[PDB]
Amino acid sequence: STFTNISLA
Amino acid sequence: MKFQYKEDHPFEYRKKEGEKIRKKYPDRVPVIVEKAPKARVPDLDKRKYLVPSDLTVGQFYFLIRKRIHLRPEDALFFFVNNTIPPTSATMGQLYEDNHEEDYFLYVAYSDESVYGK
């Protein structure tokens with residue numbers, strides 16, 4: 001599985 | 001507390017992945033986000049998240065809530081080690097105090113204010 005990057009925008 | 005990420009991957013696998021991602025991104029934290037068992041909340045398509053360490057828990061709450069797409073009247077609570085984390089704390093601060101030996105932070109969500117309720 002691959003990480004998804006969390007951001008405010 | 002139970003997580004499907006642990007049922008899919010043994011500890012030795014989780015530790016290698018969490019150790020490498022922390023050395024690659026020292027300013028970010030890996031977080032496992034899954035739904036509480038008895039929670040009446042929609043599911044998430046993804047469970048592994050790379051979160052900026054300076055993002056607050058309250059901001060992480062709002063970003064996950066938008067991914068779950070909840071109705072405005074829907075309640076949502078987060079749990080780390082059977083405790084609702086502080087709102088003003090940063091995700092890096094919460095990670096340092098609560099990460100497991102696989103270098104992952106485990107967060108569960110539910111519509112109830114008690115974890116297993």
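When the header is checked for method, it gives X-ray crystallography, 1.7 Å.
Cβ from N, Cα, C; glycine included.
In the three-state DSSP scheme, B:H9 (mutagenesis position) falls into the coil class. For B:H9 (mutagenesis position), applying a Cβ distance below 8 Å and a minimum sequence separation of six or more within one chain yields B:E17. Per Swiss-Prot, mutagenesis B:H9 to A is noted as: Abolished interaction with ATG4B.
DSSP classifies B:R28 (mutagenesis position) as strand under the three-state reduction. According to Swiss-Prot, the mutagenesis experiment B:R28 to A carries the annotation: Does not affect interaction with ATG4B.
Quoted from Swiss-Prot, the note on mutagenesis experiment B:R47 to A is: Abolished interaction with ATG4B. B:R47 (mutagenesis position) counts 18 other C-beta atoms within 10 Å of its own C-beta, drawing on all protein chains shown.
Experimental mutagenesis at this site is recorded by Swiss-Prot as B:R67 to A, annotated: Abolished interaction with ATG4B. Neighbour list (B:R67 (mutagenesis position), Cβ cut-off 8 Å, at least 6 residues apart, same chain): B:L44, B:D45.
Separation of the C-alpha atoms of B:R28 (mutagenesis position) and B:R47 (mutagenesis position): 16 Å, rounded to the nearest whole number. The 10 Å shell around the Cβ of B:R28 (mutagenesis position) contains 22 further Cβ atoms across the protein chains shown. In the three-state DSSP reading, B:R67 (mutagenesis position) counts as helix.
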